[PDB]
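Here the structure is laid out as structure tokens; the discussion comes afterwards.
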There are 6 protein chains.
Amino acid sequence: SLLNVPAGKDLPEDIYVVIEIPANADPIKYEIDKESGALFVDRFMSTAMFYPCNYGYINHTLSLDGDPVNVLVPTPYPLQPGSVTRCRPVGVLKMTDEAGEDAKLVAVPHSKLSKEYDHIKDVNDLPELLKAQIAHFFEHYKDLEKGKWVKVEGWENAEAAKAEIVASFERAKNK
Amino acid sequence: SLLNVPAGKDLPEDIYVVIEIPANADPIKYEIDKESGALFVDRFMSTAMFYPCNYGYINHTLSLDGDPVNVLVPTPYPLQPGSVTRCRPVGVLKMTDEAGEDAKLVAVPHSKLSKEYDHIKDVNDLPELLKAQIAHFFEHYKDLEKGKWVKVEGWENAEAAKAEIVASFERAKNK
Amino acid sequence: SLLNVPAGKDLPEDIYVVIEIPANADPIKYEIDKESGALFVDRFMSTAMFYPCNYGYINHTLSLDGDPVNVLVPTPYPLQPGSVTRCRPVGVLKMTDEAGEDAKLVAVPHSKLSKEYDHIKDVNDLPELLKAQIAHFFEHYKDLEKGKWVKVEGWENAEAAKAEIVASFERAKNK
Amino acid sequence: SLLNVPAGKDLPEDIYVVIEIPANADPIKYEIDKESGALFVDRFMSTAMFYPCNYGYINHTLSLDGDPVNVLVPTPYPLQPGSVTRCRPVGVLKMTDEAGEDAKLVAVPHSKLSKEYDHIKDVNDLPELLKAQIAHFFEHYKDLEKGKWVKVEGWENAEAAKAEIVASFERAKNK
Amino acid sequence: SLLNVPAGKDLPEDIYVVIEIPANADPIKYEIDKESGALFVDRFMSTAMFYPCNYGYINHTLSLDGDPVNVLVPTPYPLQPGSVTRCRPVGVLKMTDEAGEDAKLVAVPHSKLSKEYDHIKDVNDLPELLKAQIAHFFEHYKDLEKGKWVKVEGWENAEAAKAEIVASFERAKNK
Amino acid sequence: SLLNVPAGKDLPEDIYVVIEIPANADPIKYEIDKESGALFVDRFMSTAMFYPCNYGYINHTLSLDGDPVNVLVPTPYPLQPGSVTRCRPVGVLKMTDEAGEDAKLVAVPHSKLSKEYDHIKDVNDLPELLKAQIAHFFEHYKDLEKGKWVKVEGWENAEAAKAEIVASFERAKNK
């Protein structure tokens, strides 16, 4: 029951990300349906691009855009869809699309799971190649879709990311 | 909760297919257990064949054969097991086995998901190679199983497929 | 709902194993969270090893170590995570770690699913190469993890395995 | 070896394409070394894109960019690197990169290999999606490479492609 | 290159098999070009079947079908195309196709490579499943190919296989 | 062919590595046959381990173990067997096996191929995890092979690696 997974052990620095799409996956956009807790296909992108890292959501959050908060999680190996990963937020990729807000958080595995990300404390600590690859992916994977687009704005720090988690958690908690 | 996924947005022309087996999967027959909503292994086929396309079921349907209605869904890339795909029915592959009825519906992704199947309105619009590959797969994947077989009868149109969806939906709705 | 899957059709000789990790998977240790029925990432191992066979648990069991009873299931092809496989227990791999008991049961697909394991009645019937590969995997996959280790003790017969299933089933049934 | 392979059975209508990169390969750009007849790694691209179809060359040809003529070949399943495919040229994607000419022809498997492309006689017969995908891939796969770029001029017909095969074949012979 | 490889260390008991197609490969039939020593795509099969084991040839041999002797080789993991495996012939699958003779020998890896097949001394020692799978694959992989067919006469012993290796080896030498 | 490839552009700082085994490959140990220039299967390991990175050799070299110098090369994506990668040697893993010398150098892709390793100038610059993973893999992949063993003496610097490239290059020339 994905629907009974906690938002985190100690929000907002210690969170749980439920994986929707694994790293290196084909360009099929999936989305969690909170009514059923089932993953629905959104769209089969026409571009020849693959997901640069894992993509999931924080359960029990309500982003202003209506969906839970989405998170990009880089890992040693691709994660199983539906698995829950303990992470630590490090930044946010600010973007917009024809529909409005589309920011995505970036988080790294918690030290209990792996020791290789212990030194990534903020968005500026992530490899420059990884950040460029992620931003490029989002800017272009919808290129061949008519009436759809994505404008990538920039990166924001961990503090920005944490503000968003606590705000979205409360936005569903008290509502 | 696969069990809370609707049968469709607008039956029978607009349905939801819950994927059980992805396209190109190894010859392991899986089946949904409606008691638990969990996928159980049915049999490991001994033939060297792979699934020609995705295989799923329409939730909230009761085929006369006892199970939900099964659907074959061809896609640009293989779908994740347990994901829900919005489709449009285009035909049916009539078959029987030692146990009785074994017809399988064929449906294509809804236009909202992809624009490449918009021109496939009926079973006769599907590529002739695809239809031959699907029929051949079902006729032969159980070849090396003792006391089991499949006799493929032929293809029926979208109207036949739609009659089956509404009949099976009601057969579980009012029962 | 993995949580509603029966422990077995006829315990302890006829059981159901819910798959957590498929055969040949990368070294990411997953674990079932019985609160949510969701799979959580435990650890990303640093070794260059892969799972020699499928790894799952028997639902409705309570091993003394706190978790459900874990089972290793060898199959013709890798199983889908979350799928339920009907098996017959044939032995147990006795092991310990820094945390205590860590025995893992070994079971083969039930004859209804496949006929290739019908002649494996006990732990001594399994291929000698398979047993060595499994024991070696467990002895070494945690090698590069600080403060963690596994000491593989030896193999025990089907009778030992069956005693453990009935004991663990009752340990959760009457508690 | 791969240097004893003809440019074709009957240039320019009947050609042989030696595969260098399989369809769906990761973004590692390879280049044939004319002297060794060995495949050299040229560059690891930083974008998250995969090769939209098989990429190869016509042996015994020398295009303006100094390498043999390169050909993109669509197939049902990805081809093995180094295998030779009998094809029919159907068009060319005109482009220039930071170094000069960079045209890629497009050829389909010969009818003896598969009837599936028998109808593709010219550039306008190819699927619009595939053409969009190929152009988009070449337009952007080098986006994150400093100093590297690709200007896409557009598609040209079978006749333009056949003229390049003839000119390039003679350019390698009359040398 | 691959043309400087011996037919074997000690024909016909000790042979070398150059791999053309890996175990589990898609249904693309390849054929070695004797003059180039290059692998040519021969046909894309339309059936949904995969190669049951590694498929190769004995260099410096010429069977009746005009190609070198072909050998099927079972292994723990699929082999790389072009690699040379030291084997022991254990049998032959007698067949004829639309063109004439079409026998395939079966060889197991030599004891220096793996002890796992040391007990397989003859055709009757091979697993019944594997033999069933191989025959079924050759009986049906060309089912959807117009004008193409395969008549399977049956299995023959190691002696029959060794006689073909000797005759084919001499047929290429005394030419 | 692969025998017409230079040992390097400027030994020992600028070398070419011909790939034999891709990163993440199954435990099948291959060995280059100097006379054929063909890859021979040497042994199927029984341990459940995968190659931690690409494994190759420097053409026109002859190390003490009788084979050309072997090199481990880390890359963003696994390389194709037989492709040639321009590298920079950065260290050597000193080891001995049951037969004698068994050192493996470590080289990183040249800056023309990727900027990603430009900072790796010496052995101590490589990630500690990767080095741990490589040593652990060589220490244990032959554990289940009777009579086979590997003693790992430790890492050595770029200078030690360059001295071996020079000595091995001359040992093959002055022969």
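All residue numbers given for chain C refer to Swiss-Prot; the residues shown span 2-176 in order.
Cβ coordinates are placed from backbone N, Cα and C, and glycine is handled just like the others.
Its own atom aside, the Cβ of C:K30 (mutagenesis position) has 19 Cβ atoms within 10 angstroms in the protein chains shown. The substrate binding site annotation in Swiss-Prot covers C:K30, C:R44, C:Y56, C:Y142, and the record cites sequence analysis as its basis.
A mutagenesis experiment is reported in Swiss-Prot for this position, C:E21 to D, and the note states: 16% activity. Around C:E21 (mutagenesis position), the C-beta neighbours below 8 angstroms that are at least 6 residues distant in the chain are C:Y31, C:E32, C:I33, C:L40, C:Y56, C:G57, C:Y58, C:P82.
As a published mutagenesis entry, C:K30 to R appears in Swiss-Prot alongside the note: 2% activity.
Among the mutagenesis entries in Swiss-Prot is C:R44 to K, noted as: 10% activity. In sequence order, C:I29, C:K30, C:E146 make up the list of same-chain residues 6 or more apart from C:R44 (mutagenesis position) whose Cβ falls under 8 Å from its Cβ. Reduced to three states, the DSSP call for C:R44 (mutagenesis position) is strand.
One mutagenesis experiment catalogued in Swiss-Prot, C:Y56 to F, is accompanied by this note: 7% activity. Reduced to three states, the DSSP call for C:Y56 (mutagenesis position) is strand.
C:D66 (mutagenesis position) carries neither a helix nor a strand DSSP state and counts as coil. Shown in sequence order, C:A100, C:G101, C:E102, C:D103 are the residues of the chain, 6+ apart in sequence, with a C-beta less than 8 angstroms from the C-beta of C:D66 (mutagenesis position). Annotation of the mutagenesis experiment C:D66 to E in Swiss-Prot: 6% activity.
One mutagenesis experiment named in Swiss-Prot is C:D68 to E, and its note says 1% activity.
In the three-state DSSP scheme, C:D98 (mutagenesis position) falls into the strand class. Within 10 Å of the C-beta of C:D98 (mutagenesis position) we count 14 further C-beta atoms, all protein chains included. Listed in Swiss-Prot is the mutagenesis experiment C:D98 to V, annotated as follows: No activity.
Quoted from Swiss-Prot, the note on the mutagenesis of C:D98 to E is: 22% activity.
Counting only residues at least six positions away in the same chain, the Cβ atoms of C:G148, C:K149, C:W150 sit under 8 Å from the Cβ of C:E99 (mutagenesis position). One entry in Swiss-Prot concerns the mutagenesis experiment C:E99 to V. Its note says: 33% activity.
In Swiss-Prot, a published mutagenesis experiment is listed as C:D103 to V, annotated No activity. Around C:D103 (mutagenesis position), a 10 Å sphere centred on its CB holds 20 further CB atoms from the protein chains shown.
Every protein chain considered, the tally of other Cβ atoms within 10 Å of the Cβ of C:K105 (mutagenesis position) stands at 18. For the recorded site, C:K105 (mutagenesis position), the DSSP three-state label reads strand. While the structure shown retains the original residue, Swiss-Prot records the mutagenesis experiment C:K105 to R with this note: 3% activity.
Annotation of the published mutagenesis C:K105 to I in Swiss-Prot: No activity; the original residue is retained in the structure shown.
Where Swiss-Prot documents C:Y142 to F as a mutagenesis experiment, the accompanying text is: 22% activity. Note: C:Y142 (mutagenesis position) has non-local neighbours C:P28, C:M46, C:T48, C:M50, C:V151, i.e. same-chain residues 6+ apart with C-beta under 8 A of its own C-beta. According to its DSSP assignment, C:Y142 (mutagenesis position) is coil.
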Greatest inter-residue Cα distance in Å for the substrate-binding set C:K30, C:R44, C:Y56, C:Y142: 15
Mutagenesis positions (C:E21, C:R44, C:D68, C:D103) in Cβ proximity to chain A, threshold under 8 Å: C:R44
C:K30, C:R44, C:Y56, C:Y142 excluded, remaining Cβ within 8 Å of their centroid (substrate): C:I22, C:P28, C:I29, C:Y31, C:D43, C:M46, C:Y52, C:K143
Number of Cβ atoms other than its own within 10 Å, given for C:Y56 (mutagenesis position): 22
Distance, C:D68 (mutagenesis position) to C:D98 (mutagenesis position) (CA atoms, angstrom): 15
Distant-in-sequence Cβ neighbours of C:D68 (mutagenesis position), under 8 Å, six or more positions away: C:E32, C:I33, C:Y58
